[PDB]
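Peer 1: One structure, pasted below without further comment.
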Amino acid sequence: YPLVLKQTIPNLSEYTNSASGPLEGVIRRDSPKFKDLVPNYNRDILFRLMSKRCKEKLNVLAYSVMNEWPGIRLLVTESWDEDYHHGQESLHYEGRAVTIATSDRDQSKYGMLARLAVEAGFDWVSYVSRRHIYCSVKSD
Amino acid sequence: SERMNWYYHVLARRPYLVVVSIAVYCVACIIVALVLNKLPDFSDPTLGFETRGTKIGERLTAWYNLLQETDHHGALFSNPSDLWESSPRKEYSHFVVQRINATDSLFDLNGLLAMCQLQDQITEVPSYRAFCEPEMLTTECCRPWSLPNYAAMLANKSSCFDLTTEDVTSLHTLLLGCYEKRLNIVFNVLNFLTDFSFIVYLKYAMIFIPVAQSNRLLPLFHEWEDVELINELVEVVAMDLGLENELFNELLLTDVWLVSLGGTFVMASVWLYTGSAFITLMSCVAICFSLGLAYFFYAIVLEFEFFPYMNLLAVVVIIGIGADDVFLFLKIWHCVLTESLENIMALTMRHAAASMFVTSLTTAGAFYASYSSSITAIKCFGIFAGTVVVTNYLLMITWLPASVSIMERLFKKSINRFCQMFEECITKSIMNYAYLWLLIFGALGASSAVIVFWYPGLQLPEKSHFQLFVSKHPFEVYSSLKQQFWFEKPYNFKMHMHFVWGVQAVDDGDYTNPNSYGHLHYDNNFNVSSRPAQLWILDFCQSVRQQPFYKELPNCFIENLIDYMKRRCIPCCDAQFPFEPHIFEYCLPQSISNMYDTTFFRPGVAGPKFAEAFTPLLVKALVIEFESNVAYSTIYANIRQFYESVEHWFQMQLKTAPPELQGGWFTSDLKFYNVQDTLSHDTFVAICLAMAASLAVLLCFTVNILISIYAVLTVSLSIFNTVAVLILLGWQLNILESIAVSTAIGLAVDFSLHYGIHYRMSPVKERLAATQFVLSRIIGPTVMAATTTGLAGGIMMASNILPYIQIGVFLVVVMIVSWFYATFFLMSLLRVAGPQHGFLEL
Ligand SMILES: *[C@@H]1O[C@H](CO)[C@@H](O[C@@H]2O[C@H](CO)[C@@H](O)[C@H](O)[C@H]2NC(C)=O)[C@H](O)[C@H]1NC(C)=O
Ligand SMILES: *[C@@H]1O[C@H](CO)[C@@H](O)[C@H](O)[C@H]1NC(C)=O
């Protein structure tokens, strides 16, 4: 019920066409794809730029979290990347991936957080570290 | 045939034009579907295993997709206000173990320090350190909550020092004294560990590891594939790990290379059949080219995407067919030589036409008509095939006579001795012994008849798991072990049926890829308010309370409603059941968000589903729960009758409702059952398809009828016995085998047909005489063709897979045995009973 470190949901390649899929290119301020990116001014969350599907899943997750945690809230540790920190490939480069943690930053918590992630309707998850979890979404 | 004669002549004339131009067309379409289309890959096989287009397809589809349509988006939403404004578990990998000398309860010490060894052998791996996850922030490899660890742990020693001699004893004492002191849980933990098989004489041991369960440990899968870990007393007997569909791919990758092998086998056989290994090159590359060609037909032309690997088998299928016209042809060549070039070619070709044409035609006819199935990979398979077949057909027809001409324009003894002797001794073994083989065969024929049909029917599987490998595999060792244990159970999840109204029910998914389902509609003869309909609601709810399979809080929502209603004021207060529609849906969602935010908060499904049409509300549609007197099983007829009578009464009430309310339907997990019915139905269907097909052809050519009769019977009993052969090795039913069956027809037919033809074609009208002609002039190439087929089949066998080795079986049996069948049985039949002197011709 609470996720576990290194778990991958589904137990596949995250790019499996139905889990998250393969990347479709980086987004930079010049690329017209940035025309469609959205920042999350959702003040129940802590930062913002990400995808409309990432938006969907983020906001359906946000308050199920608070139902999971009073006093602790949706903290976005890493939403969108343009300064080349997520390797030669990342959905952070197109505002779809999210490295994620609670507003309280407590390790053994995330296992259950990731759980409600899927319970919100996310497409791919992993307790990919104690420092953070990873979540991702299909091509819109 | 005039222009046809000119055409034969052009073949006589100007080869390299076509040679090169067709090479061109090939590489063209080849690289087109190569590059434009991507290389389809298989994360897993469990694909297209639905049956869309079924009534149940409508049902499951609207159901699933509506459900993925519920509340995560859309105005469809749960609460009408939500509109408005370190102990282990299966999730860690694990091993199944045992002791294999004295065969005793593992409760003893000998096996304990045997373990100590095995453990220090186990976690000793550095690649393990890779995924070790040394927890505690200590770089300390998080400890195994294991048995000698348990022991030295409630000891104050280090594991393996546990000093069983009395430790073991007092413990077992705790265990019987155990049943639900309570030191932390170790009791109940190691309850999870093993099975009911101790109250003694636990058969197995079992490992957990504080480690991840994924596809990520492949390297370590290998690295323990290297090491047995079974030193003296033991066996790591069933290792349960999620790395399956990966090995799947890799081993297909192994076996294709292994397959080019039997390819080269048949290549050599042919070359030596002529000592011209120029033509062997011609043939093999024609093969691979027709392959790529039909590919481009597949991915690029009708532009298809989903390439179920099972279609791979066409390869080890086609390999047996492409080699027959070969020896069919060479023989005519050598003979007519024994009796300019253009006309000689034209004749021998007038003489091969029927053979090659008809053969390929029946085969690809079966494969094609595979398409009438209710299934995905099936149509994939049949379509792919039919193309590949028809390719090789034209390939030889045209590519090849050039092979001949040019091999010429260029321009041991033991073996002719041998083949001479062969035909001779055979001819005699015939001419001398008349009904021996006949009666023997008829006996065994009706034998396999009773074999298959009466007593040992082809009973189906109910444990599905759709096993993959050798039924002996550690992964498959674990296939049986589960429910013996604790952490295994759904007490059983009783059949929880559900019913719906307010949506339509179809699936406009693209019937080919398993990722196309469409968009769900809405059934709107369905007034969510009208009293007469309301009152049928409530008599309906009444009606199930009366059933035994009625098996017994949002259920029958109306109750919480009228509670909130009759619940007096301080609009929605102190009210009865039949009443307004607008005031109704006006007070309802309030009572509903009420029951929601209450501590009831039943995580549930049956009931309403909302929309903003306060802002205006409504329900789009809504549903009802019920439990069953029955729970989970993979058996057939129990669930069958269950659904049957259930739905029956469903109607019995439905029609009673105001047609306002007959917009609904009924759910369960029959899909399994959906298969276990529709599979056989559609199978038999297609069987009869290809049957009637080959029937039409036989009546087309060998016009006299006795001929096709006797052939039909030969090959039907071949069918019977090959099937009951599968029986002698004792299969459960799956699609694969329905498929190979279907093909059997266009497979076996050709032998019998060549025979009946040559004889109908002979200039003689007597049993023995025309018979002997056809002998001399038909015999061998048949044998060579079935021979290549057996080569390919039988060589898939000492391999890893159900599919491939299964298939080699299918091949070898069917081909060889249908051969013997029409190769002596019918031989006798018309040894004595041929139509002579214009007898029974059309
Ligand atoms: C079902 O039928 C009823 C009546 O035929 C519909 O409702 C009435 O119409 C509106 C509804 O908001 C209101 O004026 C009253 O509640 C009813 N009319 C009166 C009292 O004159 C109702 O909307 C229909 N529901 C659906 C889903 O079609
Ligand atoms: C350590 O030894 C004491 C004394 O026998 C025992 O009570 C205790 O259970 C041992 N350790 C553990 C972890 O149980």
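Just so you know, the numbers here start at 1 and follow the chain as drawn.
Recorded method for this deposit: electron microscopy, 4.8 Å.
Each Cβ is built from the backbone N, Cα and C atoms, and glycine gets one as well.
Found this in Swiss-Prot, in case it helps:
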{"type": "MUTAGEN", "residues": "B:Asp750 to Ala (Swiss-Prot position 1030)", "note": "Loss of function; when associated with 516-A-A-517"}
{"type": "MUTAGEN", "residues": "B:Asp750 to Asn (Swiss-Prot position 1030)", "note": "Loss of function; when associated with 517-N-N-517"}
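Let's see these features in context: how buried, what's close, how far.
Peer 2: There are 25 other CB atoms within 10 A of the CB of B:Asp750 (mutagenesis position), with all protein chains counted. Following the DSSP three-state reduction, the secondary structure of B:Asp750 (mutagenesis position) is helix.
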Peer 1: Across the 4 residues missing from the deposited entry, can you see how many angstrom lie between the CA of B:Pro490 and the CA of B:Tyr491, as a whole number?
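Peer 2: The gap of 4 missing residues is bridged by a Cα-Cα distance of 7 Å.
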Peer 1: Could you give the Cα distance in Å between B:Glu339 and B:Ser340, the residues bounding a stretch of 26 unmodelled residues?
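Peer 2: Cα to Cα across the gap: 13 Å.
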Peer 1: Across the 24-residue unmodelled segment, how far is the Cα of B:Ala613 from the Cα of B:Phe614, in Å?
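Peer 2: Per the coordinates, B:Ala613 lies 11 Å from B:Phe614, Cα to Cα.
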